[PDB]
Amino acid sequence: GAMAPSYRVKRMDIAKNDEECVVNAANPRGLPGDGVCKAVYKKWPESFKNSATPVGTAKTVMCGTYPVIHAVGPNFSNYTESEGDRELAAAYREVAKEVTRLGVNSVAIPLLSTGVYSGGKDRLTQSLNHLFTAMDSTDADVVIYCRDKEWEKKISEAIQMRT
Ligand SMILES: [Cl-]
Ligand SMILES: [Cl-]
Ligand SMILES: [Cl-]
């Protein structure tokens with residue numbers, strides 16, 4: 001584990017992360033997809049061998065010795081708010097189990113279901129709070145990746161408020 005486990009946020013492509021493993025915002029079919037998923041496919045294509053997994057779950061595939069944890073958040077265009085909220089919380093709980101099993105000291109993670117699976121809604125607080133609920137009991141250093149400048153400021157504020 002990290003000596004003083006922390007949360008940090010960076011505004012840049014998660015495919016350039018400086019952590020021991022990455023979480024992909026995957027689709028259930030293991031397809032290249034769009035957004036974070038497509039960047040992950042371009043950087044670690046070998047990790048998409050048998051990466052298909054249901055909504056609300058995470059499945060890790062190695063690219064060399066580097067773990068890619070494919071976490072499938074719900075698409076809020078298809079799910080109700082209640083069911084989607086439950087599956088989004090579940091995907092993050094599965095990421096925490098995988099990070100613990102892998103024994104890594106750090107993990108790069110995107111906010112699941114905030115892009116094309118958001119159903120056109122701002123889900124920063126919803127998704128980030130489910131990330132904290134799952135990851136708080138782990139001792140890995142967590143680095144959250146985002147692309148929007150206003151989202152970077154809001155995620156940073158939420159991290160600092162709890163310290
Ligand atoms: Cl970048
Ligand atoms: Cl998304
Ligand atoms: Cl973003």
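First residue shown is number 1, and so on along the chain.
Note that Cβ sites are derived from N, Cα and C of the backbone, with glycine treated the same way.
What Swiss-Prot says about this protein:
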type	residues	note
BINDING	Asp13, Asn27, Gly35, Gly115, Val116, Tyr117	ADP-D-ribose binding site
MUTAGEN	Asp13 to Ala (Swiss-Prot position 1343)	Partial loss of ADP-ribose 1'' phosphate phosphatase activity
MUTAGEN	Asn27 to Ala (Swiss-Prot position 1357)	Partial loss of mono-ADP-ribosylhydrolase activity; complete loss of ADP-ribose 1'' phosphate phosphatase activity
MUTAGEN	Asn27 to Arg or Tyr (Swiss-Prot position 1357)	Almost complete loss of mono-ADP-ribosylhydrolase activity
MUTAGEN	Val36 to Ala (Swiss-Prot position 1366)	Partial loss of mono-ADP-ribosylhydrolase activity
MUTAGEN	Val36 to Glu or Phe (Swiss-Prot position 1366)	Almost complete loss of mono-ADP-ribosylhydrolase activity
MUTAGEN	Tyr117 to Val or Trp (Swiss-Prot position 1447)	Almost complete loss of mono-ADP-ribosylhydrolase activity
MUTAGEN	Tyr117 to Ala (Swiss-Prot position 1447)	Partial loss of mono-ADP-ribosylhydrolase activity; complete loss of ADP-ribose 1'' phosphate phosphatase activity
Notebook entry, point to check: Reduced to three states, what secondary structure does DSSP give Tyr117 (mutagenesis position)?
Noted result: coil
Next item on the list: Using only the Cα atoms of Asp13, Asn27, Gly35, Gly115, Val116, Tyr117, which the record gives as binding ADP-D-ribose, return the largest interatomic distance in Å, rounded to a whole number.
Entry: 18
Check: Of the recorded positions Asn27, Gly35, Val36, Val116, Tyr117, which ones put their CB under 6 Å from ligand 1?
Finding: none
Next item on the list: Taking a cut-off of under 6 Å between Cβ and any atom of ligand 2, tell me which of the recorded positions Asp13, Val116, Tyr117 pass.
Entry: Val116, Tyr117
Next item on the list: Compile a sequence-ordered list of residues in the same chain as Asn27 (mutagenesis position), six or more apart from it, whose Cβ lies below 8 A from its Cβ; state 'none' when nothing qualifies.
Entry: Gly33, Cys37, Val72
Notebook entry, point to check: Can you name the residues of this chain that are 6 or more positions from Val116 (ADP-D-ribose binding site) yet have a C-beta less than 8 Å from its C-beta?
Noted result: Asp34, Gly35, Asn75
Check: Within 10 Å of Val36 (mutagenesis position), Cα to Cα, which of the recorded positions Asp13, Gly115, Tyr117 are there?
Finding: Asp13, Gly115
Item checked: Under 8 Å by Cβ from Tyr117 (mutagenesis position), counting only residues of that chain that are 6 or more apart -> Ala25, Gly73, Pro74, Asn75, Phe76, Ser77
Check: Could you tell me the C-alpha distance between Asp13 (mutagenesis position) and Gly115 (ADP-D-ribose binding site) in angstrom, no decimals?
Finding: 14
Margin query: Within a 10 Å radius of its Cβ, which of these binding-site residues (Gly35, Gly115) has the fewest neighbouring Cβ atoms?
Written below: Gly35
Next item on the list: Determine the most Cβ-crowded residue among the mutagenesis positions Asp13, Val36, using a 10 Å radius around each Cβ and all protein chains in the structure.
Entry: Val36
